[PDB]
Amino acid sequence: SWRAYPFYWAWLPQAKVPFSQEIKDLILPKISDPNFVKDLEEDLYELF
Amino acid sequence: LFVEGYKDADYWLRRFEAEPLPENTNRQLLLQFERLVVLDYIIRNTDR
Amino acid sequence: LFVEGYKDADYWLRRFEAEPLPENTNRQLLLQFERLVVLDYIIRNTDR
Ligand SMILES: Nc1ncnc2c1ncn2[C@@H]1O[C@H](COP(=O)(O)OP(=O)(O)O)[C@@H](O)[C@H]1O
Ligand SMILES: Nc1ncnc2c1ncn2[C@@H]1O[C@H](COP(=O)(O)OP(=O)(O)O)[C@@H](O)[C@H]1O
């Protein structure tokens, strides 16, 4: 159920603000890069 | 001097109530707003 | 690692509703808040 485990911060007024340029710049280069994502799964596997 | 492309402040303020602004722009709005406040207070505007 | 002098998020959140932050601090808070959104979303926290 989509109701089951909410992200509680989603109800805060702060959660209504469009994402900044700062976060787009820090995150998009990384998570839109298939290599980066694959390294991540690697690092996680290694730990798990 | 006539200025071009503005709307009544309330038109936008209620639109910024549904869509909040990106934080950077919002910071800019507030910076401008403070200047409005300073002006109207020193001249003790009667009709704002 | 232990970190010093933090508080429950909603201790401060409730206080910021009462007495709002200066805009520069508030921008800072949002910048941080976004990093929490990214983190919680990617790992899909079930308990935040
Ligand atoms: N400097 C300006 N630049 C652009 N638009 C203006 C300017 N001054 C007034 N307006 C617009 O034209 C109208 C002029 O009315 P206002 O300045 O309130 O005087 P009055 O109410 O005496 O007509 C307003 O509705 C406003 O939207
Ligand atoms: N690294 C840390 N630095 C400071 N305080 C912490 C840290 N980790 C946990 N705490 C505090 O100690 C309490 C217990 O920690 P934790 O086990 O992470 O939370 P919970 O009690 O919800 O399981 C929390 O309420 C939190 O405020």
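The numbers used for chain A are those of Swiss-Prot, and the residues that appear cover 358-405, in sequence.
The deposited model was determined using X-ray crystallography, 3.0 Å.
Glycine too: its Cβ is placed from the backbone N, Cα and C atoms.
Within 10 Å of the Cβ of A:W359 (mutagenesis position) there are 5 other Cβ atoms, across all protein chains. Record note (Swiss-Prot) on the mutagenesis of A:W359 to A: Strongly reduced enzyme activity, probably due to impaired membrane-association. Abolishes enzyme activity; when associated with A-365 and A-368.
For the mutagenesis experiment A:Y365 to A, the note given by Swiss-Prot reads: Reduces enzyme activity, probably due to impaired membrane-association. Abolishes enzyme activity; when associated with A-368 and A-359. Same-chain residues at least 6 positions away in sequence with a Cβ under 8 Å from that of A:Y365 (mutagenesis position) are not found in this chain.
Residue density at A:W368 (mutagenesis position): 9 other Cβ atoms are found within 10 A of its Cβ, drawing on all protein chains shown. The mutagenesis experiment A:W368 to A is recorded by Swiss-Prot, whose note states: Reduces enzyme activity, probably due to impaired membrane-association. Abolishes enzyme activity; when associated with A-359 and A-365.
Rounded to a whole number, the C-alpha distance linking A:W368 (mutagenesis position) with A:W359 (mutagenesis position) is 15 angstrom. In the three-state DSSP assignment, the secondary structure recorded for A:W359 (mutagenesis position) is coil.
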